[PDB]
Amino acid sequence: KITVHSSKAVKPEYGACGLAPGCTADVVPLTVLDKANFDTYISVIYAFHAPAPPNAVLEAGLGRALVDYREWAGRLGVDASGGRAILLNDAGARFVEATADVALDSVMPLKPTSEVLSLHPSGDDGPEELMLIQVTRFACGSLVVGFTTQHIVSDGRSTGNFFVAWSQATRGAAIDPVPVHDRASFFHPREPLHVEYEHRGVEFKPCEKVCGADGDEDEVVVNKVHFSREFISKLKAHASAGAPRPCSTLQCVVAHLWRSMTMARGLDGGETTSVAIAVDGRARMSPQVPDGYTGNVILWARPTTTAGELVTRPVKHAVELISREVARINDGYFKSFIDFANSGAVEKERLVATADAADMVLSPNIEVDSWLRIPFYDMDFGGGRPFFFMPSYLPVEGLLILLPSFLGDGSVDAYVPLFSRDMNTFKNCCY
């Protein structure tokens, strides 16, 4: 039902503003925090009611936004020292124009299946572009915007800033926040180097070097798990009992999903289980990293217990473990990581990032990707905010994605990929 009519490069439009053309020899070295994150494309879908701005208005807005986000018009290569870098060669972001011969309402709400892959450019066929955008016009004028973005360039927060910046530029509003691009200025190692934690087996592992051998495998099904305002309130009340300050929605929902997933998998009580939680270093580091910084600023809390202890103790005990572990990922932790990554140990011991996108084998661990601060209300091309958003189809068992309610009603939706055989146990443990 979806027809692609155009696919072309969109470059920074310096002339829109009489600005000097960017120097296309400009190179930005990736930071040790960029190189700690996933080398992979992430896809997300936004939906807008009719009427929405035409493709030419959206395209002109993209050209203007890319002046202040040249990273997304660039290509991955190497700098003078041979370190991985973004070449700001302005080769362009991909801009794909599509039409659907159905009303958007007829297929709403969209479900997390392979069908939604048709609403964004592929991240799986080795594109050269770091930013790929699809605008799909449905039969009654509704607009779907699909993004496919390189995680090595930006984390969820700086990727979101770009989504918003495109919408601001389209409306003729000043880009806010003001982007910060000079990655080489950030995360300098201390003199002397000072490693305070063991990063081997955490952020780093030793370098390790068929179709149709997966026939007896259970299918992974992406389930939407709805946490009502009321359910969150009870969960947080439970977790926060006797504390001088209530536990966060994020930490409570993570604890609940971790415990629910562990029961659903029916693990041996003695099995080790960990949840990986992304921690935003921007406010935690000293000095603080600016809101407009275009790079990755993530490390992970990895709270760990046994399946038996997790499922037999109340969820309160799980939230307490998550809270304590997240609090340890502080300025000193980030600076220890930076110093370790700059020490030469990584090169000498042939270590690579544990953030390894090329593996769907998470059990008995889980990973939670929080999109709770994904742009929504701020996403306005001049036709109003979106009415719907969702992650693309990523059937990786135990990789959970948390979204805020696209109704703004203060509930939370988790996209939970489960083995089909585990779904009924998950459903019964859930409340």
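In chain A, numbers come from Swiss-Prot; the residues present are 2-210, 215-436, in order.
In case you wondered, yes, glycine gets a Cβ from its N, Cα and C as well.
According to Swiss-Prot, the feature active site, proton acceptor maps to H152 (among others), an assignment based on sequence analysis. On its own chain, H152 (active site, proton acceptor) has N38, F39, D40, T41, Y42, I43, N301, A362 as residues at least 6 apart in sequence with a Cβ closer than 8 Å to its own Cβ. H152 (active site, proton acceptor) falls outside any helix or strand according to DSSP and counts as coil.
In sequence order, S168, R172 constitute the residues six or more apart from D385 (active site, proton acceptor) in its chain with CB-CB distances below 8 Å. Under the heading active site, proton acceptor, Swiss-Prot lists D385 (among others), citing sequence analysis as support.
Around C208 (variant position), the same-chain residues six or more apart in sequence whose CB sits under 8 Å from its CB are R355, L356, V357, listed in sequence order. For the natural variant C208 to Y, the note given in Swiss-Prot is In strain: cv. Triumph.
Under 8 Å, Cβ to Cβ, and six or more positions away along its own chain, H243 (variant position) finds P319, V320, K321. Among the natural variants in Swiss-Prot, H243 to Q has the note: In strain: cv. Triumph. The residue drawn here is the original one.
When secondary structure is read from DSSP and collapsed to three states, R378 (variant position) falls in the coil class. In Swiss-Prot, a published natural variant is listed as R378 to L, annotated In strain: cv. Triumph.
In three-state terms derived from DSSP, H243 (variant position) belongs to a helical segment.
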